[PDB]
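Below: the structure, in C-alpha cells.
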Amino acid sequence: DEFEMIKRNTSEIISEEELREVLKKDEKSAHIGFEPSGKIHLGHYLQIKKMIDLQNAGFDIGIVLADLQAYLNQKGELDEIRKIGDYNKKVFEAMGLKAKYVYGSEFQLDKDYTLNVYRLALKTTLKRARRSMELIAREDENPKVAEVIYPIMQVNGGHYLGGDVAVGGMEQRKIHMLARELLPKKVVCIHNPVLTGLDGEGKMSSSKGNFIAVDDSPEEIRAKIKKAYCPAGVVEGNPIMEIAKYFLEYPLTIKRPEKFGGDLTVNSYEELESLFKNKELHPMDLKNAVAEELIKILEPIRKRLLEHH
Amino acid sequence: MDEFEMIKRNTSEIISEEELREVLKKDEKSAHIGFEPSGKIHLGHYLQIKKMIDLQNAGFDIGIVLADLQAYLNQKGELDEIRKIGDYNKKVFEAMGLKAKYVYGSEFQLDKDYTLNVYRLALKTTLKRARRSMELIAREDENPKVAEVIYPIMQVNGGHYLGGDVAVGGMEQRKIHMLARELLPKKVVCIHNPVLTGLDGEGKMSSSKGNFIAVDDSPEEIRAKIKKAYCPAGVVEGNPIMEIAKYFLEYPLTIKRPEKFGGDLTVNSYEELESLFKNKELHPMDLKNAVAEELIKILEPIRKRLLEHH
Ligand SMILES: C[Si](C)(C)c1ccc(C[C@H](N)C(=O)O)cc1
C-alpha cells in the first residue's frame, strides 16, 4: 500500500489493480518526462508533488529532462533547450525532489534506440500518432513530420527506462495508451489533472502566459490571483478552486472582516467546495486566502532559487 | 561523345541542366542511387544501372546504396532478410558490369549525427509534403504508418550524408529529390530515369506488380512474356515493347523477317523504328520477335554470370 496516498489528487490510474500489484514489490520505479520550460509553474509542481508521493512510497524516481522531445516539439535549439533543462533540474530539487535526472538525448540517439524508434514507427499508424499529439503539439498551420515522431520517441523512452510506473499529465494519456499497446512490459500510468489557466480560457501552459510560476514574487502572485477567473458559485473550470484543491492544507483559515462574516475555518476542500458553490464564500475572500497560503507554500522554493542572489 | 548528351540520353528529367554543366566542369565528381533490395532485378533496375555506367563513363565516382533501412521502413521485412536480398542485388549489378562503391544504408543511417539531422529535417518537412512524396513509393497499407513519412527524410539525409554532386533515380523519386533540393545546403543535381510500362500495358512496371522481365529470366520465359505483351499496331505511347526497343536495343538493328513478309529490315535508329511502327509498316509480331531475341542476347552475359555457380 501507500496506494491511497498515491491516488490522492490524480485523475486516473491505469490500472489500479496493476498498481496494487506494483506496490507489493520491495523495489519499484517510476518516471516522468518534462520538456524544459523557461518558467516552472503550478502544473509542474503538481506533478513533482506526485513524484514526491511516489518517492515517499518507496519508488525510485527518474526524471527525464526531455530535450530531444522539446526539440521535436519545435521549442528551439538542442543546446539552448538543454540549458533550460539544467535550470529546471534546480527548480525540481528546490521543490524537495531528489531523483535521477537524465537528459533524453543521453540515450535517445543511440543506434539501437533509433532502430527501435523505426520498429515502433512500423507499428504506429499516422492516425494514432496524430491523435495522440492533439493536446501536446505546438500549434502549426503546416504540421510537421516531427509531430508524429514525437510520440514514438516518448514511447521508446519508456521502453528503455523500464520503470514500473509512468507519470504524466492527462494530455499525455494517448501516448501512454500507445506504449501499453505496443511494448512488452505494460507500464502502470498515473495521470495528473491539467490545471485551468488563470483567465479561465483554457489549460494552463508555459506558452500561454496564464500560469503562476513557483518563483513568482508574492506581489506578482497576489496580482495574478486578484485578476483571475473565479465566478461565484462556480467550481468547475475555476483556477482558484483548483489551487485550493491541489496545493493548500486543511483545515484552512479564511480571514474576513466582520461585515462579510468574519474569519472562517474550513476543514476540507469538499467543505470549501460547498461553501463556494452555495455562495457562502465570496470570490474576493477566496482569492485572498488562496494567495496568502500559496505564497507560504511557494516561499521556501523561491528562497532556495534566490538565496544565491 | 559529349558527356552531357551521353548522361542526358534516355532520361526523363534533369534538375537542372545548367547545374549539370557546372558539375561536369569538375575533375572530381560523384553520383549515387539507392535501391530498396528486390528479390527480382528487372529491366527498370537495368535501365538505372546503365545510366550509372554512363555517368561513370563521364568521370563520376559511383555510389550504390543498398537501401536496407528504407526497405525496412517500407515494410519489406526484417533487416537480415533485407540485407541478404541486398547482397544478391549487389552481385547482379556487378554482373551488369558496374564496379562501384556499394554501401548498406544501415551502415551509416543509424549514426547519432545522422539521426539528429533526420529529426532536424523532420521539423522542416510537412506531413502533407512527406506523404505526397511517397505516393508512388509507399507499400500499400489500409492504415499508413509513421514509418512512411520517416522514409522520405531518411532518404533526403542520406544524400546529404553522401556528399554526392548527382542523385539518380526513377521518376517516382522526383518529389523526394525536390524535397532534398529545398532542405539541404548543397543542392544536388537530379537525373531521373523513366518508369517502364507494365508488360500488359496497364500501369507502370513494378517489382510488387510482377509485370516485368527479370534480367535473369530464361530465354523461353522472356519470349513468352514478350509474346504476351500489350503492343497495338502503330501505338507507340505506353508500349512496353517499343520502350524496350528504345532503351535496351542496340543499333543498327536487324529485324529478321520472312522474305514473304518483306525480308530482313535493317533499322539503324529507334526513331525510324518508331516511324516504321507508327505508320503500321512494321508489324507487332515481327517487332516482338526481334525485341525478344535482341533482349535475350543483351541479357545473356548477365544471366550467365549469375547462374555460373551451377
Ligand atoms: C539519396 Si539515397 C542514395 C540515400 C537513396 C535513393 C533511393 C533509394 C530507394 C528507392 N526509393 C526505392 O524505392 O528503390 C534509397 C536511397
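These residue numbers are counts, starting from 1, taken along the chain as shown.
Cβ coordinates come from backbone N, Cα and C, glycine included.
DSSP assigns B:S207 (ATP binding site) to coil in the three-state reduction, outside any helix or strand. Swiss-Prot lists B:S207 with the feature ATP binding site, giving sequence analysis as the kind of evidence.
Proximity of B:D286 (mutagenesis position) to non-local residues of its own chain (separation of 6 or more, Cβ distance below 8 Å) is seen for B:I255, B:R257, B:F261, B:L265, given in sequence order. Annotation note: B:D286 (mutagenesis position) sits in a helical segment as assigned by DSSP. Under its mutagenesis annotations, Swiss-Prot gives B:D286 to A the following note: Decreases the rate of aminoacylation more than 10-fold, without effect on tyrosyl adenylate synthesis.
Here Swiss-Prot notes a mutagenesis experiment, B:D286 to R, with the remark: Decreases the rate of aminoacylation with wild-type tRNA and increases aminoacylation with amber suppressor tRNA 8-fold. Decreases affinity for wild-type tRNA and increases affinity for amber suppressor tRNA.
Per Swiss-Prot, mutagenesis B:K288 to A is noted as: Decreases the rate of aminoacylation more than 200-fold, without effect on tyrosyl adenylate synthesis. Residue environment of B:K288 (mutagenesis position) contains 18 other Cβ atoms, counted within 10 Å of its Cβ in all protein chains.
Non-local contacts of B:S207 (ATP binding site) by the CB criterion (under 8 A, 6+ apart in sequence, same chain) comprise B:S38, B:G39, B:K40, B:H42.
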